[PDB]
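Here is the structure we will look at, set down as structure tokens.
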Amino acid sequence: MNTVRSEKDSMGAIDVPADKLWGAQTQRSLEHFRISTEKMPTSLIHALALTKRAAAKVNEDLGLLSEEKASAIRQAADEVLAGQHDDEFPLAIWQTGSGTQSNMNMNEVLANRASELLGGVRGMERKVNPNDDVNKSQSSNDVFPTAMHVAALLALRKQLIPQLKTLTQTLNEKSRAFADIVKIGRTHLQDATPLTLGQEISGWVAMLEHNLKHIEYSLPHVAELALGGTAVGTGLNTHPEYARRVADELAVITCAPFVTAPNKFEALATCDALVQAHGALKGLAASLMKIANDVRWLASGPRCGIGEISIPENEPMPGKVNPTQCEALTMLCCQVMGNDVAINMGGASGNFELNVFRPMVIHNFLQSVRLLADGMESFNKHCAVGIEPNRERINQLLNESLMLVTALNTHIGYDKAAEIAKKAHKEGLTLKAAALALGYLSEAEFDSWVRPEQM
Amino acid sequence: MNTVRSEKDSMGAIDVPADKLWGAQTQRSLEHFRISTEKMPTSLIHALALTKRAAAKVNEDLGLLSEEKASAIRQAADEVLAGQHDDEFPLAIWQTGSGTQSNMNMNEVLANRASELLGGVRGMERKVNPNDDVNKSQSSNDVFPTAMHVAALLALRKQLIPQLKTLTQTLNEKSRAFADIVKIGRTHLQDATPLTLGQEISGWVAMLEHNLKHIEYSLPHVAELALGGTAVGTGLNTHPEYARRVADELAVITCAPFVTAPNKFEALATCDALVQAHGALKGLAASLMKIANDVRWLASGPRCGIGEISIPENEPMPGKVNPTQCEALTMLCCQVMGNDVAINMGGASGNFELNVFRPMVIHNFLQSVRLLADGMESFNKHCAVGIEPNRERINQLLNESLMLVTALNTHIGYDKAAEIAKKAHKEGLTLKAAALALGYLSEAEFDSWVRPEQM
Amino acid sequence: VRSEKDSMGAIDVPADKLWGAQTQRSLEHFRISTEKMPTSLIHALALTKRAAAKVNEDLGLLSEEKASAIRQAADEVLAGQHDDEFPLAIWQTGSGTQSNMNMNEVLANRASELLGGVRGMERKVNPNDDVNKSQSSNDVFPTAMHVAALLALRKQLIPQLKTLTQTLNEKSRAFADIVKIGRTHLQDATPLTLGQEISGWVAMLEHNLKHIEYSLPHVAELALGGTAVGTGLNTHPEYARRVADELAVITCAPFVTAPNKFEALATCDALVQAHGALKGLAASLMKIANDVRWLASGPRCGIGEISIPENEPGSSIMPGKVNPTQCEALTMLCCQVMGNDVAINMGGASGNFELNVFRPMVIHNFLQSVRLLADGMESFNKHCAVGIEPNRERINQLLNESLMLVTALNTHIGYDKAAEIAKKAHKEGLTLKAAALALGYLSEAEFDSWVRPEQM
Amino acid sequence: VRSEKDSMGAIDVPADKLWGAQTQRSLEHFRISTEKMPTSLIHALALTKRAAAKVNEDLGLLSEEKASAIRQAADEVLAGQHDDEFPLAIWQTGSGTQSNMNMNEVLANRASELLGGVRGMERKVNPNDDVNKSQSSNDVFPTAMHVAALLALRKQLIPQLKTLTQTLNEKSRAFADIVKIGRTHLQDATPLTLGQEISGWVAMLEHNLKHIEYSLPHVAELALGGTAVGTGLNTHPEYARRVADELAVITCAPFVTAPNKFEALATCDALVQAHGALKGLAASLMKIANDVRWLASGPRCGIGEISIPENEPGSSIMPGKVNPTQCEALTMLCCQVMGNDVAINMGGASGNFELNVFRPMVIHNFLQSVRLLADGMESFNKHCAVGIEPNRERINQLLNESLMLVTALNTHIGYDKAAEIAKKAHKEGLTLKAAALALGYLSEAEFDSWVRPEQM
């Protein structure tokens, strides 16, 4: 729409597209921060709306906001949550480090929309004020950190954790099924003593179980909300019960154990909870990286690789099955590792009463949660559930290896066993061929003595 | 549009939305790689089209493609370049590590579109084939790396460099203007010997000039194109003149010094040129980080900070002017540092004949180029061009410092000078007050002897 | 020299040294840089050998004579008697096989002497057959890494963290009544007490402690008993739990046998995770150190709200210039921990099948970070934090110089009017009061009674 | 002990040591970890003092007697006579003030003895007044950093890089005729010669060399002469160029005076950049090392296309198990360089106003990376690369075992038919020929004449 609407702020009047619900400040920012393409994530946008919704409810309970104005704001917020205004937040991540502009973006959209809900119009003659009504008892300084933690905790709890548990269950099932399949071990990439495929996969399982616990230990710190500290953490200009009540309201509507941060100065001056929580994520990224690599190497082939297992072929060189799911997963794992550095740099750069590296920190954090959750979901349904062992290939490899000589020790002694091993290795023979060439035992004895199942 | 079109590939038939120009493979990928929100950058998409356009022209010149089919493909490519099909590439960055799926995405869109251009229809009865016609003489393996370098070089040359030069010119102008303004130096954050504001800004200037040269040194390696190496770099299934001709065509249509890579094995097996080029970028990120910080600290205030300079107030606590432009710039600088780690990890993970961490590498690389270019453009026009010195504040600071005592040495000796310095420091006085209290000189002599302009 | 030998033949080793043929061979094959195994890792490896000897003896696998000799030789390493006996570089075999053999040879040679025997090929104690009994480099090195890591965190890092926290806690309490100007985006903002600001530093350190403590249980899991590939082939069924108990006994740390030996050998997951908590602490310390040095900047042209002890001599003619050296040392080592994290992440992500072979590098970085953080906190504490003092005059001067206090006037005069004097003060370069009085909007008496900074 | 003193008073220093009061005071204030200044940096700092003495003498600022004594003392440091005289930790003042004083005191004390004088407060040469004449820690440390950096890259890193390149170049030439199976996404792909594959490694190293060479000119710029804040206050107008010339003369490296002293003191930009080229080299080496060890995996259940020298002894009963130890050492140090880059980036981005105070940490990481890469290439070269040999039988077995060769049949039989035998071979577990013959689509003679792998 070409038609503009004149809105204004302390700096003056500016044209805003008539069909949009934002105001003067959102428009100024839009024109001042034309940097790249990254905008606020939908999960962050919704957490911002949830925060405003909680503040409105509590402001009402304290008699700071009229029931009508408060219910209108609460209703406009629900529409945002319902995904009806996704097009109303055009601000880039690369804005003011406190996220002030996005806070104002939400204030204006909810003010203009709540006005209409009250039978009013959007624009300078609206019924609900962005600052006085929607931003009542708040500050960008304590609102953005609160929205960051709301989004972070819900994404970990609702997206990440469930997917982690599912993959764990799948691998655990595979572990039990392939428990009797003995295969050759590999240390340093060299042939080593045997182990069952099931024991090897149980390693992947335990890795995932351990990761779940570390992620869980990081949750309580993220559950601490900064809401109530206002500008510098002192809580100047708020009701003494506000902080506690707003945390309770949030916990109630989200069903997540949110609590008000015991120390508001720590809450506003740092992103510590997120720096630490992401530490657990880079840990999971390292574990997934290893699992994905094992999968693609074990499935490499079909003729000139390892080929011990087969994975589902998901897209259309006959046996050439590229491990695409493993490639997407390993790629996003590198991404999480980089995001950690950006997060650490931003987290270590706080100055005095406020850390102003927040949009970047939440941008990286929520991306890692999406990548990990979706990555595990994809890898699980398109690869993990269909992993199958190539029994013929596994057996062939076992029998062609020199690593089984050890079973001859108790029968013919170490020196003769080592001799057979040396002969086979020098002559390019199998242990059985070398053993028979030497005449140290019959084929029947070899077949009876070397049972890889007793490894 | 709910209506589907049945398309098919080696794996079978699949429904594709009737209103879209993609095919069966793009549809399968879409459904298999539902991971996060990152899709191919527009600059990468256009570079892919440019590559296909060059291959078509050359295939024609070699009599491998009919003039009509080749011109149709060339015309469809131009529409992509014109921005008419931005909605035709829905594939995530998190796909097959070779970028095979996006290569196929371009093949199908151009095949279906060129068909229509020839009076034909889109779908299984199209006139132009994705594989046989559009992907003629190519492989995803050598096409994606080529598209990566095309995008990379053009973004550096057309976006990054020009903005760097502009900021440099602005600071250079500011350097000359404030050449006579003496201010107090700061080492370790402590008051130090004086220097002009202009000398201090000249440091920023030289930093930018040096960065320009490093970025320039990285260009020739990025200019090397992999096109012609095909699957493993041997150039199997191509015309002996192909590689050279396709590089010449690209150079001609883009006006960039593109050359065919002397070693195709290095070109396909690694992202080395990009790992190195990004090294120069993380260097510029470090330099910009320092310049931005100096700017915000020097402008901190208005009463309780340093306040030596004033910057343009771009948005609507009277003198409270938040350095938002500096905050956006410092944030994106951390981002570039993280992108470097993700890039290094992907670049070091090649295996044998092909590196399969490409989409992630180009995703991070192009983001850093956008952030740096746009960041400098924004910082320059919304801050750098309006930097002004607070002469009164600067002078006040100079006169209140103990660092000017050194000018008394040649007149009254070191011991008396050091005595005055100690008195002022212990008693919280100014050098002049301490000097007069002691009676070592008159105010007229002090005013004549301590001339900060001769620092 | 002396002549020792192995399967590849003989090689001359300096007679005055206790290491053998394999250590000598490695010394010539891995001549990379100057980094060697740190003492804490050498001790952990010795402790691991000591525990293996006791258990092997208990299981009737080793003779009491040999077992006691091995433990005695091991106690001498812990006592610092053989530091010069471990010359191997960090940059060796990814499994730490070299260092495992270096310990086996040194321990076997010395254990021979202790038994009336001699060092060298005539020795009474066999490095492979005796000292390395029931073990493998694959499960021994990872065990040594966890022992060194858990003990370093418990005995060095945590105590120093607590101490620094107690110190900062005393300071916040002491300065609970000093009101100062707040700063957001580096700009003047609303007031807060110096004590409140310091309490933020305290809360940060307290949170970090619980974070570090959450990483300990995974690091306490030992690989010993997993043997070559994790199966435990060639070990007594009780070996794994017994050696874990023994180690817990002699170190007084809660070590346990890893529930899954495959995960224990194929990865360095516990350290990748534990190090996550450490880089988190590094980010926090960086912020604290920066606040301190910025607040102490000056003496005349900075912020100068606090003073810190001057530890280094200064120029006679330049009194007042006190460089925040401890802050510089701390910020530098913090950048180091961040880099160490990346190196560890890459190694931790690079395991293949049954064994991760990036171990010496991983432990090298991990132990360095613990060392840096522990000593860094101690130094910063004793040489800086304990001596943080406020420059009360400077703090008040800035407080009464800012326009931020105009908010108190709003409750006593219309927003626009209160803002009016603020505009004048700002534009004329006057203070809030001077502007208020000149504008005739109030008297000195009522102004002073309205603008109470101690009431936030 | 001996009693030395400074502005803060006196302090006892061990009599058998040449350092003074400030070094002794720092030794007690900066007790952090175990990292000290590396020899190359100590030498660079001595060289810097040597050059400053000659120039000061030439300008008539220092007496020939004192100037020559200072240079002689400096030559003794280069000769390794005083390594034990520099005990200061890396984790000190961000400007490297301590180490600058450590050198001044050691040099002054020794220069006194050299002049018939004595060490201690009775010395004839003053550390501050003489050895540090016309200088400042602010411009001396950055200069020492560049001297150490440029020389390390030129004398150690580059020669080793070239050598390793020449070796790999010989190998590719030698194996130019050995056809092997290609691998993309880890899957069997079209053929390429072993020599072509190795040529990729060569091209990578050659590109890295030009990249490293592009970073040298910026590192060659010296800060000496900028003095305290970059203005050059208290220096003779020709001092900066003269000392730069002197240094170029004695080191034989192309050092020049930094065009802009403000950029030189306020940043570590040249090293942040130069290190970018180094992490690039680290990424390349990582890939090369991984290819080598994967290609040599086995002996029976891996790829086994090549064999590499067995440098460490092995179990008698386990012949064939040759762990790629040099590859493990190289991959580990590569992860290290990546981490070092992050630490340097953080320090390089943290400068404030006139001086960057994250220097000791930056140079600590930079010199370590050069050290790791240089020694790493040497070790990998002599102990691995020179001995890379192909397992021709294994290579052919895999080649004739893959279905990838069916492409040659297409030109002699319809796509679908050629694909038909491929389907059967794959499904039945047969080879291309066995399937082709069993399907009766051709005879052994014509098959063998059509499938020529040596013709790509």
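All chain B residue numbers match Swiss-Prot; in order, they span 1-316, 321-459.
Technique stated in the header: X-ray crystallography, 2.2 Å.
Cβ coordinates are placed from backbone N, Cα and C, and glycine is handled just like the others.
In this chain, none of the residues that are 6 or more apart from B:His188 (mutagenesis position) has a CB less than 8 Å from its CB. Under the DSSP three-state reduction, B:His188 (mutagenesis position) is assigned to coil, being neither helix nor strand. Residues annotated as active site, proton donor/acceptor in Swiss-Prot, with experimental evidence given as evidence: B:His188.
Swiss-Prot documents B:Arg126 to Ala as a published mutagenesis change and attaches the note 10-fold decrease of fumarase activity. Under a cutoff of 8 A between CB atoms, and with a sequence separation of 6+ in the same chain, the neighbours of B:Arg126 (mutagenesis position) are B:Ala111, B:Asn112, B:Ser115, B:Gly120. Annotation note: B:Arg126 (mutagenesis position) sits in a coil segment as assigned by DSSP.
Of all Cβ atoms in the shown protein chains, 19 besides its own fall within 10 Å of the Cβ of B:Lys127 (mutagenesis position). One mutagenesis experiment named in Swiss-Prot is B:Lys127 to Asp, and its note says No effect.
Under its mutagenesis entries, Swiss-Prot includes B:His188 to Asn with the note: 200-fold decrease of fumarase activity.
Counting Cβ atoms from all protein chains shown, B:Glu315 (mutagenesis position) has 20 others lying within 10 Å of its own Cβ. What Swiss-Prot says about the mutagenesis result for B:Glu315 to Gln is this: There is essentially no effect on the affinity values for both S-malate and fumarate. In contrast, the catalytic efficiency values have been lowered by 10-fold in both directions.
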Rounded to the nearest Å - Cα separation of B:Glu315 (mutagenesis position) and B:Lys127 (mutagenesis position): 56
Chain C neighbours, filtered from mutagenesis positions B:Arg126, B:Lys127, B:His188, B:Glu315, Cβ-Cβ distance under 8 Å: B:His188
Secondary structure at B:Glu315 (mutagenesis position), reduced by DSSP to three states: coil
Straight-line CA separation, B:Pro316 and B:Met321, 4 intervening residues not modelled, Å: 11
Against chain A, in sequence order - mutagenesis positions B:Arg126, B:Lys127, B:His188, B:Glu315 with Cβ under 8 Å: B:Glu315
Subset of mutagenesis positions B:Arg126, B:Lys127, B:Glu315 within reach of chain D (CB-CB under 8 A): none
